[PDB]
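Step one of this worksheet: look at the structure below.
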Amino acid sequence: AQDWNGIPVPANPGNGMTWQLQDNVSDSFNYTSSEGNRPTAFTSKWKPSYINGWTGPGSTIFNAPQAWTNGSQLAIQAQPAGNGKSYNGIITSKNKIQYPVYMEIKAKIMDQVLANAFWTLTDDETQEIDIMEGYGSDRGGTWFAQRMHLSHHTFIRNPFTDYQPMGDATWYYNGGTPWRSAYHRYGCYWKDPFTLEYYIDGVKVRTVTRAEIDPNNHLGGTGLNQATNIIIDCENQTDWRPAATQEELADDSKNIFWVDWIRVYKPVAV
Ligand SMILES: [Ca+2]
Ligand code: NA
């Protein structure tokens, strides 16, 4: 039994193909775990830290105790750190994925000004896909509470230059309903280095084609081709957002990004 059994994959696997689950990056999180008490069902697939020693952007402090599971769901939690900062949960995959691949979570974002995201990043930190990035609280602006960011980045490193698409379709609106108010399925078909498709609740909402992938050639013509790491996290992005208050961070009814499951598939021959 897995939590998603019976729910179709919304993308087409191709002529004479079928979708096959990638076991080592899929999980129903149907076990109890925490710092000092992590079973093989978790540790064989996930680590409660970033892909390297960085502690995160702005007023973020990535911290292992803030990722845990409750018998049915993954909790990505925030806590007060004092002096204007937070402690922040994060998990990353121990195994990589690569196109062609369909990847999807079922999740409910926090009622906080903090970012909550499901994304990929390569070891060299040059290629990033943002399957979803949400900001749940009305205190950050109702405009943001009511929209889901769907994006990707290409970077030059050392020295640093960032590219992401900036079109209005990168922020998806659901009739005014805040994203904090329910669980949704957030999915992406990374079909090839120049093609991304985004799906919410099984419905295709956005396609990214070649001209929007890397128009400045930060990647030297490869597109989004490299094998990469999966990340699920929360962040206090004070480089551009208002800081979370310490009281908001202490409120255990508002400070958890809940993930019921993650599933990943690849197309294979029948
Ligand atoms: Ca579950
Ligand atoms: Na507002």
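Following Swiss-Prot, chain A shows residues 20-289, kept in their order.
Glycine too: its Cβ is placed from the backbone N, Cα and C atoms.
Annotated features in Swiss-Prot:
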ACT_SITE  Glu147  active site, nucleophile
ACT_SITE  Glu152  active site, proton donor
BINDING   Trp73, 82-92, 96-98, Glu144, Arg176, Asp271  substrate binding site
DOMAIN    21-289  domain 'GH16'
MUTAGEN   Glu147 to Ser  Abolishes beta-agarase activity
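Neighbour density for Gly90 (substrate binding site): within 10 A of its CB lie 9 other CB atoms from the protein chains shown. Of the recorded residues, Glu144 (substrate binding site) and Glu152 (active site, proton donor) place their C-alpha atoms 18 Å from one another. In the three-state DSSP reading, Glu144 (substrate binding site) counts as coil. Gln96 (substrate binding site) and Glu147 (mutagenesis position) have their C-alpha atoms 23 Å apart, to the nearest angstrom. Spatially close to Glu152 (active site, proton donor) yet at least six residues away along the chain are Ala134, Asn135, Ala136, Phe137, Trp138, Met167, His168, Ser170, judged by Cβ distances under 8 angstroms. Within the same chain, residues at least 6 positions away in sequence whose Cβ sits under 8 Å from that of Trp73 (substrate binding site) are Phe81.
Annotation note: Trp73 (substrate binding site) sits in a coil segment as assigned by DSSP. The C-beta environment of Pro84 (substrate binding site), restricted to residues of the same chain at least 6 apart in sequence and closer than 8 Å, consists of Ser53, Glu54, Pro67, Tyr106.
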